[PDB]
Amino acid sequence: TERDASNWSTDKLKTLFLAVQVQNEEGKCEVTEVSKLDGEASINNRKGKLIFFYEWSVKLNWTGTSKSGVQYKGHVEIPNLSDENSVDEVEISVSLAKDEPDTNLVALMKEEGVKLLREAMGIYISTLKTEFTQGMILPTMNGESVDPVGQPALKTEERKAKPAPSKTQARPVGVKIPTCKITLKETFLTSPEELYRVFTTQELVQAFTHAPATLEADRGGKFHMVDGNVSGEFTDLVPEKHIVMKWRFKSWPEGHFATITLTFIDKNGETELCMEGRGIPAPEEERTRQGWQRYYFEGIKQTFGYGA
């Protein structure tokens, strides 16, 4: 528990206030009488924890003479402004020269009068905490240091092998997951041969996917797109004629793909892609269809400009 040493506050702040200095008659300043910061304040710390929270106001008065030969005694008072923030930015009330032709005189006070108070804030912060606690700290360190060693770490072995599909054996996959059909028929402002590449050319995929993808145009080729959120394999790749591929979202169950089949048709100017998606999870059905054209047709149509 720390106490707000107000004794030193008024002591210096009051003096600093009753110590207002004057420059030239053009912009001179003199203190006639200063009250003291009247309010309640409290701070908490213990050698490494300085937090300031208070609410008080100060009231004083000064005099400013002008070469014109006019003297005026203004009043200054700052409400419950909190010094927790930039103390110098504290809002201070001023009422000098404004009533007399001096005016400009106060302008200097604004950069010299209230300024003097700025210094009052310096000791306020420092003196108030530069007694109860000390800001003197020393380096810290451990006599001995230790680094990671034996910890629940995972370890696996790797090997080289190149297995290929065999007619004699088969490895079917799938889970008792809901499913539906996503047949889409869209016309492309491009030739079937052109669109074919888009579905069988990575660069082109990475183009309309506006994301990183990986594509292998081969029977069993692996295609991964949309930041790899989309993955599958090519079950068939008829040159610009037809493509059968497995499809899924990275959010789909492991070993769960939708049977997708794309067909290419020359419409003498454009192409009619006949899609036939099956196995698409019912819960993901709305997603699949929506995430299709948008990233597929509607995507290509925009990226490549094959739309109508």
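For chain A, we keep the numbers from Swiss-Prot: what you see runs 28-335, in order.
Cβ atoms here come from the backbone N, Cα and C positions, even for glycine.
DSSP gives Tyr223 (mutagenesis position) a helix state. The mutagenesis experiment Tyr223 to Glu is recorded by Swiss-Prot, whose note states: Phosphomimetic mutant. Increases the binding to HSP90AA1 resulting in TSC1 dissociation from HSP90AA1.
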Does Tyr223 (mutagenesis position) have same-chain partners at least 6 apart in sequence with Cβ under 8 Å from its own Cβ, and which are they? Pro266, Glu267, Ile270, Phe291
